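K.L.:
Just dropping this structure here.
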Amino acid sequence: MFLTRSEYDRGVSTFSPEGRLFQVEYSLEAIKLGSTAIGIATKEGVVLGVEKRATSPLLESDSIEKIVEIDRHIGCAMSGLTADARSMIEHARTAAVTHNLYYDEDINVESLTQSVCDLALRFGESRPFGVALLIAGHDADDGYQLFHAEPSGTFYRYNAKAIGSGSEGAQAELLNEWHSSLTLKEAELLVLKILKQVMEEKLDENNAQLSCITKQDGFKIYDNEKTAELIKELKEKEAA
Amino acid sequence: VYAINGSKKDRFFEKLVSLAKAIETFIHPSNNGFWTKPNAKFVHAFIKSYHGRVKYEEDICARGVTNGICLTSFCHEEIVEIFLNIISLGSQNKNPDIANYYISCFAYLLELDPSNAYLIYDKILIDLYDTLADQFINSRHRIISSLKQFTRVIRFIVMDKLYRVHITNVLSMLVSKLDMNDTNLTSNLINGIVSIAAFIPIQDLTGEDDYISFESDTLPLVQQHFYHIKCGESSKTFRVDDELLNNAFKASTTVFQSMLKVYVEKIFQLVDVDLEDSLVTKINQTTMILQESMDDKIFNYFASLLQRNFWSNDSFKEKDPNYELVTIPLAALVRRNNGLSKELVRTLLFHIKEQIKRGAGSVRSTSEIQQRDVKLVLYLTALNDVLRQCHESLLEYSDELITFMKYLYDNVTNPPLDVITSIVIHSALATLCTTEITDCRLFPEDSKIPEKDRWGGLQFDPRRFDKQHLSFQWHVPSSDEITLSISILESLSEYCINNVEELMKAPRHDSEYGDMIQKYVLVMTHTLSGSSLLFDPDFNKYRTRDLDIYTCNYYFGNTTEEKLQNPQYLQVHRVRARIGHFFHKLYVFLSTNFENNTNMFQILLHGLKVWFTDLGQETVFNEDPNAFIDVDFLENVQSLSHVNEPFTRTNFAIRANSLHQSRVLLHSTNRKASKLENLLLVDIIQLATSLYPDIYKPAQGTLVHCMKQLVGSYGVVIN
Amino acid sequence: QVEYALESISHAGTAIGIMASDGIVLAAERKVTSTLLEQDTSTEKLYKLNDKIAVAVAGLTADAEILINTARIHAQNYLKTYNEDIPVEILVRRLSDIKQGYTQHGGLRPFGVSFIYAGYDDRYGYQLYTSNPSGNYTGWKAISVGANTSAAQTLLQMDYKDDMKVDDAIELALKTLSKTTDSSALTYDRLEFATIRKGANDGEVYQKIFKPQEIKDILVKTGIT
Amino acid sequence: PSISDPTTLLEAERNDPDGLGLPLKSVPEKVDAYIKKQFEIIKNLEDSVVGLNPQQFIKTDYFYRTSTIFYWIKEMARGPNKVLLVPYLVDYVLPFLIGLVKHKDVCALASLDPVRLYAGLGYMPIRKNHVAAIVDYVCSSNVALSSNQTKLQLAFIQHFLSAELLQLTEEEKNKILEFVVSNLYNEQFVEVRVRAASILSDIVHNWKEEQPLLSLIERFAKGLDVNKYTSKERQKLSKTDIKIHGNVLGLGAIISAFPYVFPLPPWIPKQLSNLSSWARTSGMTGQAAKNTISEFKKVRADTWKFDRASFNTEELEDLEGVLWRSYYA
Amino acid sequence: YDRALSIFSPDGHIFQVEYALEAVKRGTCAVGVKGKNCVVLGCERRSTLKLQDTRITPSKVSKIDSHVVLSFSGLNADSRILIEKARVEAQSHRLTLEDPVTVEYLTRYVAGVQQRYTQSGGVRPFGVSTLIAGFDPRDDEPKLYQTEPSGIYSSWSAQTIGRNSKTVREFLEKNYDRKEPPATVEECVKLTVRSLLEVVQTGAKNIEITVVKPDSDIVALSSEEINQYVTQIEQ
Amino acid sequence: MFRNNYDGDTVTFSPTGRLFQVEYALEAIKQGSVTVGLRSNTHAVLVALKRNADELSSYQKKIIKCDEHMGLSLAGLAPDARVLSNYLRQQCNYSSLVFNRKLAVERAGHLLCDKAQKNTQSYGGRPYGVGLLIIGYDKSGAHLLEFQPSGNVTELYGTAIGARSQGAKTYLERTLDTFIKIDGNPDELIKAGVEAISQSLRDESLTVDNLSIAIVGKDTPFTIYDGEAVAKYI
């Protein structure tokens, strides 16, 4: 093992000779270390899935929630639930309700994604802020949309995106599998298939949580029983 | 470092190259952590211990035959190829003590004389020329590390016929670069200047070769050589006639008078700077080492340049100037040439009379030298420093100095100046009775014939130990200088004895009465010190085959009959009895009339310390910076770990001076008290029992000094 | 993350509180100080909060006097609000909460002081308490803070009896201090002394913060010279 | 190790072929069979867990034995006991950690750190006999490990290689090389290739002869020679081909093994000029190339003023556009 | 051993509360279990120094309102500020909405203050956890919650926050089953009794236990009832 | 092995009169994909090559509309291009409602220089790390400006900025007398720009989504083409 350091490392708000801000680069790779979240967008819905930590049998429920409702139209997934994730979510919630009472109309998903990025450029009020988000929603202009909002205060729209544990091979299988033609059921099976591969081959309703956005029901997180029949549908469909 | 085999080496070196390949990335400056100090101390110890093994083998080989386990030339070459990049990385570290471990490795590698040694010299000259040309301007660590790297290797560059041609160009470029704002860079430039000076003779080596000149001879060989090695080629490829090379060397030496004018002009600029006692001391040492390296032709130029600037300058305008930077150089001139002292000592006392008549020291303050007193302090500190080095030349103007001393003890009474003005007798009496080195020259007296190829000061040349090289003149007190020392001592002491008794009526606390008492008392304390080499710890035993090992040079006798038969011996002790009875009389006067006057008891306690401690020896002004070269400093410039005394004549001379000073100080002063010592001890015990902090703290410090001087004194103190 | 502030008070002279079956007894010792530093002042050890409550202090007077004045202000405000004087428990809790805040809030520093709050009110009777820089507080039968805490608490433990009279608590405080004194005799000028007792004879709370002569009188009762 | 005589001790210390002698401490043969009988009981019990979720697994005898043996290994791995644990790291202790690493959620419900304990066993006080067996075990692909099970083995070769650097023989280091190079072409797992490249840099940094290096450079550069492909072809290849991916990752490991050599070797500019053509390709192969050039430029920013003499204007210009991040439009 | 290529700080960031969460283990054991028709909280009593006055010592278990109780492990000084904040918020809700505070709202507000003392940075988090329990108004489902210094909160069928609370949790998992919990207060009390007598830093001064029953029936068992419950079989 | 002492802050000067932190901000422009601008007398054109993170990703926005008569492009940094572009939108709206004028494109240039130079002079702040090519039309004709993050702006007939721009820039310098005489025909000026950007794509190829184009001048509002609208220029 050898050492590869540099004189411009840990430089805050400082360009290196190359024009690099290494702090925001470092923050942007810590997204590899969290719990796995996956988003699939289709003409039928946006599906968000996340790996759940195993819990004591005595735990009846908890306020750890890596998939969160922002609005009826908009849902969100984290790889970590630090104070900065809470700050971004309660900013996104306050941004949604203020737009609703101003225009009598639902916020566009790009405009909400832009708003949580502006919070990270402001640092609340060249620093990174908080954690990677997947942001999913439907609006009448740009349909079903999935965005990666980043600690840098910048973002991209994706057709499918994986964050957290598993990054290189997690997005490698998604670009191999994604179609314009995916049905919603098929997208759910695909996020469960990807979750099984990243989890070193374990899959229960106790370690996979699913959700989707549709126009008709909006954002909903699936019951353990709904994800359990979907896991059985995966287990038979791969064995067939 | 003891597992290698000179004749079967290849599998050992294959392991050592694989260690260095693993380690290199832990040595690079941006990679700091817990490994840094382990690696710096490992690389240093490996190269140092390998050097020690090579010198053990070279010593055994020189009395017989090579055994074949012995390290060969090929092993020394491998050691450079392995470690040169390790040393090159580790010398750019952010911690300076880390970088010094790797920088000290270059000296061990260069003393091994590998065929690869050009890699090290080329490395160091390229960095040094890129710093002095400001190519590393954004990058301060390069400037400091390059100066340190060059500083380490000057003594080897000086010995090589090709690289020696660069050194006076470097000395000139170093001296031009001394700053008044960058005390750290100036300290590192002064390290370079003193290292060049300690090895090189400041001399013009040109004979009737009047056609050669530094520019067009030395520089054309320093522009071709530098361009050749900077474009990636080596020094091994650089071929030139020995004749062009020797003309480039001889012409290098003609530039020294230009360098010395810039140097004096930097020394007079540094008087105005807020320096540090260690940097001031170092700047004095380099000025003195420059002087001891001059021939008489360059010395006679430098003396006049310095004396001229000392009179004609703009250089003492600040609150608290560095007088030492100019006054220690003048005292060093007069140590080399006694013939300068008569004019410099009559010009100084004229200017002191001018400043005293113009009103210097007419306005009282206890805490400060005032801005109007600064020139009086300059000429008095110059007088103190010059007089300390006058020796047998005081005999020409002794009466004129004694009448001047009286004028100075009449006319100036500012309490900050009484200390400066009373040091005048100390310096006078001290130079008349002291035995010490006069001559510290790199080459003696413009004499002997060690050839013109002496850029190195014989340091490695095996002829350094020679009696005709190390024949130092020394200084041995004359009988005229001893009849003058006693005339000064009893004249001044008796003088101040008739001044303070005619003024001991306790009229009032004028705030100017107390200063006149303090002055005449300070003069009585500056006469006991200075004349102290005349006194004798044993005088009381010899009332009205004893064996000493540390026998210093006394001018009365070593046997008791040799010294009792000289009447001059009794006379010296008689004056010290008369001074000691005066401090007891002054104690009962200040105890009965002036209790609580802290300053008057402090001066008395310092007088009593000097009277108790300075018998046959001097233990105040003993360890402050003076006009001799520092033995611990020149030994740090010149000492090599595995080489026997790799020293120049200056260092051998100041080592013989330090042996004499050691023999003087190691002489016993423990004695059986004399009724007057008991009386003055009991006065000191009462002052240690005083309730003013400012009296009891000095009086307790004097008491612990007195208890070392007197046998059985703890019993007296506790009783 | 406050234990250095608890180290601070350990040097600061000594205070003893002892609760009897019919009163309370505060004693404290002034540190010996420079001849010319003024003693006749407001910065002492045994202070007061209201006619029913007294304090003794360890730690710096500059941190003490702010809390003492806040307590006086809050006690005056409570008496003004309800026409019945503040309970001792509510005073120490109110002073325990102000002190906790300045320890948990990193914009502030922990108060380097620890007061022994003696008092009386009818909801719990006579109440002896200690509070320290952490903002915790405890009720006691006897307590001490500051210098010689450990040595004093052993002598308290081996002599204290729950049934003892106020006069026995006078003896026990004086005899504890004369056992654990840094000076090899104890004198009225180093000693500050107070009691809280049941009236002259009727139902009122009677404080005394003793004057130097009354201290001399109890020292010559108690056989300390 | 209680010997009957000092002279018998010395003879048993002499009898070691290497030059060392009877180990400081060793487990007596009854305790030896006992410790090993505990691992065999765990192996026979593996069919009792095959069907079930983590909470049921946490109720099994097998989990209780696995937890006890995990804690026993962890106490043995501290302090004086490592010499009594090194011998078991071929078929008992070290293998018990690769199996236990597969049970991720059980190692969350119980506070078990087999990933951290296993990687840490690379720093054990191993000896010549055990080095060879450890290398042969570690370099055996034949267990068919999963992505992280074979990536924990990869991580155990990095800590072991740096613990036993300057001990490992050229055959042992060649087995380590060919194992990490075989993992650059791992057909199932994308991240196992990326982890193997990082250990190839670690192997290549400690090479001191040019013939081995020029041979590796040719092995990797042969299979990526840029003139053989059309543009759209080179692009679709970079989304799909494991051999060019492993070649690009491997060539980048060699270049990353040279962070600070001051006069830039002339082979580095040339091989960067092959990677920069792949850096324009978007896929898994294009990221490896972009990341190599970016990390090279990051460590060379200290000396870039002097390094840019070693490149053409066209070559320097081809290093420019490598840093594809959301905020660099 | 995430040094990898001798890498350090490649993420450039840190988040940490866990010094407070360790104090929450050091502190006294506190355990709570639902029944079918009750919730019982039991908390360890600290041994008391020789010269303390016991008459005014707080019950450790702490009523917020007639239907709701709070208990804690962690710093006592911090716990007071949360109990006082929970008591003023419970009075503030009960006044302003004309109905008692719901147990989940009380936990959401206690979690709200532990969130704000996490987020604000100029303050440390409170060194304490909470065990919030009781019944909602007009309801007889027993409800039982935790908060932690992190400001995370959770619902539990049984729970234990302490230093030796990993073996209590194993005894609770061994004997509690959400298909068939201890139904009657008799079983429920005897199970928090069995929990507390296993691993608490016990002595002659031991444990404080409180039963909550529906419709504001809140009762600390007597120092005799905690002894009557010591029904045993031994061999 | 080296340690620059004078590049830690935007307020330090080098001993040679250099602001290194502003030079490193110019080095940030060469981190973003190439953009080209060019002009004649009647029209001015931007063309930009848009990158993406992955094949599932949307393309990053390179061209922004500041008003009906001007807009810019953004190589180097994306988020530093929205702070400047938002301010340039504010200043255009302000010029309409306060003066009843379209903002002059020279005036817009001075306002960017002003905003950028302030960051170069103050502690704690960082020079912008974005290079803008601004195009517009006003009463002085068609214009192109290159803004540099130091606080400087230049009037050009054409330029290129971003990674590997020297190719397109060298083609524009060679083609200058030709593209500046493309008057009354907007499509040939777009094709001259798309051929210029093709000299910077070293082996790469334009596609509908990888290419974006914008034009302004005479009768034409500022319009952006990307997606299917660039199909006739590939």
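We number chain D the way Swiss-Prot does; in order, the residues shown are 1815-2143.
Cβ atoms are placed via backbone N, Cα and C, with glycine included.
According to Swiss-Prot:
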- D:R2139 to D: Does not affect binding to the proteasome (MUTAGEN)
- D:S2140 to H: Abolishes binding to the proteasome (MUTAGEN)
- D:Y2141 to M: Does not affect viability in the presence of cycloheximide (MUTAGEN)
- D:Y2142 to V: Abolishes binding to the proteasome (MUTAGEN)
- D:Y2142 to A or V: Loss of function; abolishes binding to the proteasome (MUTAGEN)
- D:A2143 to S: Does not affect viability in the presence of cycloheximide (MUTAGEN)
K.L.:
Would you mind pulling the DSSP three-state label for D:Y2142 (mutagenesis position)?
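P.N.:
SS state of D:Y2142 (mutagenesis position) = coil.
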K.L.:
Can you tell me how many other Cβ atoms are located within 10 Å of the Cβ belonging to D:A2143 (mutagenesis position)?
P.N.:
28
K.L.:
How many other Cβ atoms are found within 10 Å of the Cβ atom of D:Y2141 (mutagenesis position), counting all protein chains shown?
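P.N.:
So the Cβ neighbour count for D:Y2141 (mutagenesis position) comes to 23.
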K.L.:
Determine the Cβ neighbour count for D:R2139 (mutagenesis position): the number of other Cβ atoms within 10 Å of its Cβ.
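P.N.:
The answer is 19.
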K.L.:
Using Cβ-Cβ distances, find the residues under 8 Å from D:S2140 (mutagenesis position) that belong to the same chain and are at least 6 apart in sequence, listing them in sequence order.
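P.N.:
Result: none.
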K.L.:
Is it possible to get the count of other C-beta atoms within 10 angstroms of the C-beta of D:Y2142 (mutagenesis position)?
P.N.:
27
K.L.:
Mutagenesis positions D:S2140, D:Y2141, D:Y2142: which sit with Cβ under 8 Å of a chain A Cβ?
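P.N.:
Near chain A, the qualifying mutagenesis positions are D:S2140, D:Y2141.
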